[PDB]
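J.: After the C-alpha cells below, expect a handful of questions from me.
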Amino acid sequence: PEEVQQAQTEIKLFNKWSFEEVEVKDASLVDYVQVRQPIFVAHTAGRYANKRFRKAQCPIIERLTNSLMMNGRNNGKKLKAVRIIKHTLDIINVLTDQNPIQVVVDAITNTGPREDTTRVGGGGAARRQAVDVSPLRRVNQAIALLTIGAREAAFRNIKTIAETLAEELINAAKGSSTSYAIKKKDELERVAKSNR
Amino acid sequence: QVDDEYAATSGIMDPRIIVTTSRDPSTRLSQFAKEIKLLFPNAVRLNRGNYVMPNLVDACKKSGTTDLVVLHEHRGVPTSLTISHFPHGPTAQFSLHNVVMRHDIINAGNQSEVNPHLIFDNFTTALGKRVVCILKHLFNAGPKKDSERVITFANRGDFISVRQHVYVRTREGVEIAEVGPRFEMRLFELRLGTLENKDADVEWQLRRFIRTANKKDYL
Amino acid sequence: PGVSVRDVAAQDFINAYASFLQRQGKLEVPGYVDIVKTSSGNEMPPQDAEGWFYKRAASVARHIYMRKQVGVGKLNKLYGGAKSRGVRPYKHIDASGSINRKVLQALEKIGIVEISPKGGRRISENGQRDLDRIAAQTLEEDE
Amino acid sequence: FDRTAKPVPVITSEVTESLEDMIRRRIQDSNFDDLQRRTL
Amino acid sequence: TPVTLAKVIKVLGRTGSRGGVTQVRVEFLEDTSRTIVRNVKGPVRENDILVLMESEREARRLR
Amino acid sequence: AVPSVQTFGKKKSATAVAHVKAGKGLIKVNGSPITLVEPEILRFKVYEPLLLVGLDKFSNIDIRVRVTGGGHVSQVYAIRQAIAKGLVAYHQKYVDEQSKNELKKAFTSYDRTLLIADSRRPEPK
Amino acid sequence: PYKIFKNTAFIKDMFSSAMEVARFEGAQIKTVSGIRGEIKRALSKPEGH
Amino acid sequence: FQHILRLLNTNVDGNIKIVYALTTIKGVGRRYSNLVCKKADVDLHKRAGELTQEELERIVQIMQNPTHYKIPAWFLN
Amino acid sequence: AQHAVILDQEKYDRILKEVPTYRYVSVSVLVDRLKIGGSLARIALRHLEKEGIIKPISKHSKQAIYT
RNA sequence: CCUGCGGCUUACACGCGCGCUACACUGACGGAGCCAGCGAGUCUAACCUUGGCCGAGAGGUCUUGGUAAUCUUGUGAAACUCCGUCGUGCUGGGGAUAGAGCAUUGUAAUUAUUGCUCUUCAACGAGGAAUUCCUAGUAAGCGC
C-alpha cells in the first residue's frame, strides 16, 4: 500500500511518529537509555531479561510498554498495552506534535530524581544516609513512578489510561510537579537533601 | 544391597537434589517444599511453571542431577511424593500424611544443613532394602565423626516415619532436640523406568483390595 | 485480479453483507428474536436483535465460503461462549439450537444454503453469485 | 463391620517417646548407617 | 545548584557497609582531576556516568 | 519443476510453513491477504517482512503460507519467521547467493530474531 | 450406584445422611456380582450419595 | 427531561434510559424490562424524559395485562 | 421535557464557543457536566457536522477525527 | 462462599489455616473475528459421536464415523482482538439471598440432587497488626 511505500524508506515508530531524530536531554543516561534501535513495534519479546545490563538493551519505550501490564487486573495482557501505548502516543503527538519520542524523552529527562537516600540499620539504629542513584536505576525509577502515577490516576475517573498517561507525561515534560512522578522526584530530592 | 541403579555411583559421587511441585502450588505446600529443601544437603530448588515434564526432566538430566523429588497436595496440604533417580533409575511413589512445620511451632535453633547422620530402623524384607538403598543414596556421602544432625527413618507397621534430631554428648548420655518435620510416609509403587516413560517396568504396586493386606506388610 | 470475501475485512464486509441481506429483504427470520438472546450464556438481549440474525447469517455464509461444510453443533459451538452462571467457574457453552436450525433454513430460502456432500451446508450458484456481488460491492468500498 | 487396609496411624507422646529412646540408644552406642566410599 | 557529572573509574572494593549500597571511585566528568569515592545505591558498574550533587564529598567505610 | 522453495516458521507452539515460488508479488496465508493482521495493531511488525528489504524486492515471488498451533499472537511471529525464511531461501536458489548473504546481513542487523530462532527456553540454575 | 468412573463409583440409596457415611469411611462393600471394594468419601450437597 | 415521578406508587427518574428506570420495581428485572420495552414498541435507547403518559400508561397496562401482549408463562416470576 | 433540548442549547452555545476551538477529546467532552438529559459522551457521535478543531481520542473505540 | 486441624452437642453464639469470586471504565453488557494440546470412547453392549429436527433454553428424533490420527478431533477453548451501549452511579460492577415455573431424572429431587428461565438484589468504596512466596516463558492471568 501507500504507507507500505512510505515506511519502506524510513522506519518510523508504527509509521505515525518518526523513529529518528530522538534526543536525550539529561546526561548520565547515554548507554542507559536505548534510543538507537530502529524498530517497528515495542513488543520484541526476545530474551533480554536474563542478564543485568541486557535490560538496558530493550527500549525505554518497550520498558513503559511492559509497565502498562503492571497490575493484578492486567498482568499478562499484550495487545491492550500496545493499543493503549499507540493511543497515548497519538495523544502526545496531538498535545505536542514535535515527536512522541522526543516529548517522552524530555519528560524522562526532566522527571529524574538526581539523589537517593537509604535507611541504614546501624546495628539497631536506622539512619538516613544520602546515596547516589545508578543510571539505569534512575531511568527505571522514573519509568516506574510515571507508570504508577498514571495507574493511580484512573481510580475514580472516566478518563482513558492513555489520556491520564499523556497528561502525566505533559506534566513531567514541563516538570510542573502536576504529576505524581514529578512530585515523587521532587520529594525524593527534598528528602535526600534533608539528610544529606 | 547396592543395586545396578547405584553400583557404579553409590559411594563414588555425593549427590545433589532438585525440589519441585506438580502444578501451581498452594503457598503452604511451597513452604513445606522449602522445609524438605532445607533439610536435605546439596539443596537447590526450582519452581515448575507451565512445563512439559519430558522436556523438564530431560533438560534437567543433561545439566547433571542425581535425583528429583516432586510433590502433590489436596487443597493446601501435601499428600503424595515421588522420587525419580535420573540415570534410568527407579521412580518411587509414596503417600505422605502428617507434618509439623518449623514455621508453625517455634524457631527451635537452626537446621545447620551439615552432612547429616543417617538412621534406617527396622527394615527386613528386600523391599525394605530397596527403600533403604534408594533413600540412603540421596543423603550426602561423608558426614563427619560427630555429625550432630541425625535423620531418622523408622519402619514400624509399613508407615515409615522420619524425624530430625540434634544431639549433644552430655555427661551421662546424648541429649536430643526435635527438628525437621515428622511424617507418616507410605509407598505404593516402584517403577524402574524413570517417570518420563509412563509405561516402563513397574517393580511394585500396593495391592489394595486384597483381604490379607489388612495384616501383611510389604504387599 | 481475483475478488475474494477473504480479502474483504471482518466488520466492513460483515456490515456490507448484512446490508445486502437487508437490501435483499427476504430471509424469514424467526419470531423468537423479539424475546431471545441468541445464547443461553447471554445476559442481555441483542441490541440490534433484528440485524443480529442477519450478522449471524453473514458470518455463517463467510464460514461456508471459507470452509467446506458446517453443522448446527459446529455453528453453535462456533457462536458459543461462556455464561454468567454466578460465581462458579464458567465453561464455554454453545449457541441456541433452534435459532441455528431456523437460520440454516433461513439461508436456503435465498439459495445461499445447500445440502453439502454427505449432507450439511454448502453454497449454490445463486449463493455464490450473491456473495460475489456483495464482495464486488465491498470491493468498491475503498472509494 | 470390617476394614480393607490400614490408613494413617496416629502418633502420640508414647510412640514418639519409644522411637525417641531407641534413637537415644542408636546414637548413644554410636552405631550409624552410611554410604561407603569406594577406592579406585 | 548545578549537580556535576562523574564517570566511575572503578567500583571500590572491600567497602564493608549495609547490603545494597557500595562505595565506588568516580572521577568527575566535569574535570578529570576531581576524583572521589561516592556511595552509589542503584545497580551500577564501572566506566559509567552519574550525577554528583556534592563537589568534594568523599565516601568512607560505612561498617 | 519450478523455481521454488518451502520454508518453515515456528513460535512458542505455533508453526507456519510457506511455499514461495516465482510469482507476481502475492502472499496468500490460508487463502487470505497478507495485509490482514488480526489484531491490526500488530501490523508494522507483520509488514516488516516486506519492509526489511523493500516493498518491491519480492515483486517476482508468490507465497502460499499455512500457520497453525500455538496462540494467535504466536501465529503472527511464526508467519514472520516463515516469511523471513522463505525470503532467504528464494534469495539462494531462485536468486543469487551473494544477494542472499547481503539480505541475510541486512535482516540480521535489523532484527536477527526474524531469521534466527530465539525461543524463551530455559537453562539450569 | 448412579455415576460410574473407571475403577471408581458413586453410590446412592444405601444411606440417607452425611455423618452416616462419615461413621463408615473404611467399610467394605462387595458387588453382588462379586468384586471387592470399599467406600472412600462422602458427597455433601447430595444428601446420602 | 423529567425528574422522578409517581409510577406504580414509586418515584422513578426519566433522565436515565428506558431499561433501568423500568427495573427498580419489585418483580421486574433486566430481562423483563428489556422485553417489555421490546413489546411496548418503544426505542430501547430513549431516556424517559420523553415517552409521555400515553406510553407510560401503556407500560402500566402491559404490567397488569402482560399475557395479552405475549409475555410467556416461562418468563413469569 | 419541556423543550427536548433542555440543558443542551445554552450548553451547546458554550460548546460552540469553546469545544470548537482548542479542542477537547471524547473524554474531555464530558466537561461542563455533560450528563443525562441529553448526550453525555455522545459529543463525538454528533461531531459529524463540526470539524477542523482537533483530532479525537476514542477510548473504547480507536479514532482521531479532526473535529 | 466452599474447605483442612481445634469448642460443644445431637435422636449450634465458636479458635488456627488453604482457595475461588468480586469490590468496576485496562470497566460492564450486544454482535463480528479467531490460535491449542493432553488424551478418552462402546459386543452380544449402548460408549464417544455427525447431521437434519423441533422445543427460548432446558430437553427429546433416526442414523452413519470410531473399537480408534480416521468420528468427537482443527475438540472453531477462554482470556484475546474491533466497533456498539453505558457513565462512576455502591448503576448496567456484584450476585451472596429467596420464591416461582420449566425441563430432567430417579422408585422418589422432598433436604432448592442437577440444567434452563423469570423474579429477589446483601456485603463488598481496596482491607490494620502482621503476613508467605518469588529472580524468565518467571510472578501473574486464561481456558481444554
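Going by Swiss-Prot, the residues shown for chain B are 72-290, listed in order.
Each residue, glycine too, has its Cβ placed from N, Cα and C.
Found this in Swiss-Prot, in case it helps:
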{"type": "DOMAIN", "residues": "B:86-267", "note": "domain 'Brix'"}
{"type": "MUTAGEN", "residues": "B:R119 to A", "note": "No effect on RNA binding"}
{"type": "MUTAGEN", "residues": "B:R201 to A", "note": "No effect on RNA binding"}
{"type": "MUTAGEN", "residues": "B:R220 to A", "note": "Loss of RNA binding"}
{"type": "MUTAGEN", "residues": "B:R253 to A", "note": "Loss of RNA binding"}
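I'd like to know what surrounds each of these features in this structure.
T.: Annotation for B:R119 (mutagenesis position): spatial neighbours B:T91, B:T92, B:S93, B:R94, B:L127, B:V141, criterion Cβ-Cβ under 8 Å with sequence separation of six or more.
B:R201 (mutagenesis position): 20 other CB atoms within 10 A of its CB, across all protein chains. The secondary structure of B:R201 (mutagenesis position), as reduced to three states from DSSP, is helical.
According to its DSSP assignment, B:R220 (mutagenesis position) is in a strand. Residue density at B:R220 (mutagenesis position): 21 other Cβ atoms are found within 10 A of its Cβ, drawing on all protein chains shown.
On its own chain, B:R253 (mutagenesis position) has B:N169, B:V170, B:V171, B:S232, B:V233, B:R234 as residues at least 6 apart in sequence with a Cβ closer than 8 Å to its own Cβ.
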J.: How far is it from B:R201 (mutagenesis position) to B:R220 (mutagenesis position), counting Cα to Cα, in Å?
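T.: Each residue's Cα considered, B:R201 (mutagenesis position) and B:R220 (mutagenesis position) end up 23 Å apart.
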